[PDB]
Structures are given as structure tokens and as C-alpha cells.
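K.L.:
So that we are looking at the same thing, I have put the structure below in C-alpha cells.
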Amino acid sequence: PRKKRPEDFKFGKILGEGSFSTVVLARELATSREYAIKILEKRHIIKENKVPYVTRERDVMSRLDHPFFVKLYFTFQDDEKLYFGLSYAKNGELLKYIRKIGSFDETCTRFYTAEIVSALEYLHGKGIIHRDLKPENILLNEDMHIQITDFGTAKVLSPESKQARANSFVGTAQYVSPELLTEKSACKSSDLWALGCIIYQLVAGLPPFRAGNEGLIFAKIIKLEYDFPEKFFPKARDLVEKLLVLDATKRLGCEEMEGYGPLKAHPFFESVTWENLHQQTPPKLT
Ligand SMILES: Nc1ncnc2c1ncn2[C@@H]1O[C@H](COP(=O)(O)OP(=O)(O)OP(=O)(O)O)[C@@H](O)[C@H]1O
Ligand SMILES: O=S(=O)(Nc1nc2ccc(Cl)cc2s1)c1csc2ccccc12
């Protein structure tokens, strides 16, 4: 189609602000469709050497075609700014619901964990590592299905070299894998570590490695220093213990553990129908 331009849209509220981006709700005049438009200032990203992150985000998102990811519909630019046209995730961040509710029940924990597993299976099947999986980056659409976002720090592993490890230091402390801290590289299994953290957080309210700053958190991660609260659903506890494993080759779902089949077969997921999650009605959180 014709390249879109800013005047093709009526811009509305700011949906959120990043350190070098702003996301604005926009209605396309010719169609009445709503998009979340992520806008970046060229001078700002050139100055702060963020151009690689912007090109990474476009390149990775352009490869994705799955219901559990924010879709990139279009991009355009003017003299001052870059624009990403994204699907609008009307119900915002998963983190919001964790804070409000405190502790998901077992059915809700199972359902949302299954959608994240499904999404990661797709992503890893394409040879892509997210590297910053966290509840702030798991948005929710109008139907309360997940919409994973934030791919500027993701990595497309090279099939040509059978690349397994990536060397950029990226992520968020609470969810960073021990291999990134100690071996200075991430792999697909690093996302499975983050998954373990997120499952724990859905039930416990807070993620497992807790401290008031990053260095203290890093020290706990490499020691596997965490504990479960009382009443933590037993099969979920078992799953988390099989994800929060220091050796990245021993995490359920990783390539060396023979992939997503054994993970999806975990007893915590016994009642899950994997084939069509995005067409199932999500369980009510309250
Ligand atoms: N597709 C979307 N639909 C609805 N809201 C969105 C969408 N994408 C992002 N947002 C909201 O806008 C916020 C800002 O997103 P953006 O990617 O610009 O920065 P960030 O990732 O939050 O921050 P930083 O880049 O500093 O880590 C997000 O945290 C999220 O709340
Ligand atoms: O055209 S791209 O393929 N590459 C880029 N062009 C520019 C131009 C100026 C600046 Cl500061 C950065 C980039 S990076 C692209 C990546 S993200 C995005 C968003 C809107 C339009 C183009 C692009």
C-alpha cells in the first residue's frame, strides 16, 4: 500500500513513554482503525547511539506473524521522527494486573503461562531470543489475550552458523539469566529462565530474586537465592524449579532438554488445549 504519513492519522492520548520513545493512540482517517504508534525522535536516537535498537526492533517485528505478539503493520518517517504502526493492546501491561490482584489463581496462572509458552515456542522456532521477557512487556488485548512486545533488544540467531549464543548485554535485572551474568551471553534458554520468574511472580506477587538495586539482585541470581511462599500451587512450584536452573542446558523447554514437547507435557499443563489458545475465552482474573 501507499506509505503512510503523519497527516493520515488523528493522534490521541499518550499510551506510554519510554526512555527514547513515546507511544500514542492514533486513528487512521481513511479507515477509522486504531493503532498504537511508537514515535522516536531522530536527533535523540542519533545522539544517544540508539539507532541499532530501532533497526533491530523493525527487523525482528517484521518477521513475526503470530497472535500472541504485537503486530507491526507499517513504518514511516518524516524529517524529525520515526513511526512504528503497531496493534493497539487496549488492556495494557500484565504487570498492572499482577499489582492489582496480587496473586493469580491456578486457572489464570495456568492459562497465561500457557500463552507465554506458546509464544516462546513460536519465537524460538524462528531462532529468535527475546532477552527482555517480563510482565511490563506482555501486553493484553481487548479480549485479554497476551501481546508480547519490545523487540529492540531481541536477537535473530543466525541459522547459517547454527548460532546458539548472543553477546549483547541487555535485559532487566529481576529477569536476567545467570548465564548472561557469568558467561556474558544469552541463549533461547535465557527466555525460559525469565518464564520461570514470571510464573513465580503470577502466584507470589513479586518476582523471585528480590532486592532494592540491581547489584544485589545479580548476586542472588547467580546463587539461585530464592524461596517459595506458602500455598504456592505444587505443580506450578515443580515447573518453576525446572525453569530456574543455573545450567541453561537443563531447563525444561530448552533445546538440550528436547524442546517444547516435554515442557507442554508438564503436569501443571494437563488440562491445557494448546492448539487454539488464542481462540479460547481467557479465565476472568477477578
Ligand atoms: N502496542 C501497544 N499497545 C498499547 N500500549 C503500548 C503498546 N506498546 C507500548 N505500549 C505502552 O507504552 C509504553 C511505552 O512503550 P515504549 O516501548 O515506548 O517504552 P518502554 O519499553 O516502556 O520503556 P523503555 O524503552 O524505557 O524500556 C509501554 O511500557 C506500554 O505501556
Ligand atoms: O528505514 S529503516 O529501515 N532504517 C532507518 N532509517 C533511519 C533514518 C534516520 C534515523 Cl535517526 C534512523 C533510521 S533507521 C527503519 C527502521 S525503524 C523505522 C521506522 C520508520 C521508518 C523507517 C524505519
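To match Swiss-Prot, the residue numbers of chain A are left as they are there, and the shown ones run 74-359.
How was it done? The header gives X-ray crystallography, 1.5 Å.
Yeah, the Cβs are placed from backbone N, Cα and C, and that goes for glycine too.
Not my notes, these are from Swiss-Prot:
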type	residues	note
BINDING	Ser92, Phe93, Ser94, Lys111, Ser160, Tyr161, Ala162, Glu166, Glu209, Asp223	ATP binding site
ACT_SITE	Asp205	active site, proton acceptor
MUTAGEN	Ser241 to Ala	No activation
MUTAGEN	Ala277 to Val	3-fold increase in kinase activity
MUTAGEN	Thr354 to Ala	Abolishes phosphorylation by MELK
K.L.:
What is the biggest Cα to Cα gap, in Å, among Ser92, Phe93, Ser94, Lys111, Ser160, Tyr161, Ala162, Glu166, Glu209, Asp223, the residues listed as binding ATP?
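P.N.:
Per the listed residues, the maximum Cα distance equals 21 Å.
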K.L.:
10 Å Cβ neighbour count around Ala277 (mutagenesis position)?
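P.N.:
A 10 Å sphere around the Cβ of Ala277 (mutagenesis position) contains 22 other Cβ atoms.
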K.L.:
Which recorded positions of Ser94, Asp205, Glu209 contact ligand 2 in the sense of C-beta under 6 Å?
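P.N.:
Not one meets the Cβ criterion.
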K.L.:
Given the recorded positions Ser160, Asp205, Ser241, find the one whose Cα is closest in space to the Cα of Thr354 (mutagenesis position).
P.N.:
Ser160
K.L.:
Among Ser92, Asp205, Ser241, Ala277, please name the recorded positions whose Cβ is nearer than 6 Å to ligand 1.
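P.N.:
Once distances to ligand 1 are taken from each Cβ, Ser92 fall under 6 Å.
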K.L.:
For the recorded positions listed here (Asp205, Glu209), which one has the lowest count of neighbouring CB atoms within 10 Å of its own CB?
P.N.:
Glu209
K.L.:
Using a 10 Å cut-off, grab the number of neighbouring Cβ atoms around the Cβ of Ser160 (ATP binding site), all chains included.
P.N.:
17
K.L.:
Taking Cα atoms as reference points, rank the recorded positions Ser92, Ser94, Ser160, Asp205, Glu209 by distance from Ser241 (mutagenesis position) and give the first.
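P.N.:
Considering only the listed recorded positions, the nearest one is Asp205.
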K.L.:
Reported as an integer number of Å, what is the Cα distance between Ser160 (ATP binding site) and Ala277 (mutagenesis position)?
P.N.:
30
K.L.:
I'd like the number of other C-beta atoms within 10 A of the C-beta of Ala162 (ATP binding site), please.
P.N.:
21
K.L.:
If you count other CB atoms within 10 A of each CB, which of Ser92, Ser241, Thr354 wins among these recorded positions?
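P.N.:
Within the set of recorded positions, the most crowded position is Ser241.
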K.L.:
For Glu209 (ATP binding site), what is the secondary structure by DSSP, using just helix, strand and coil?
P.N.:
helix
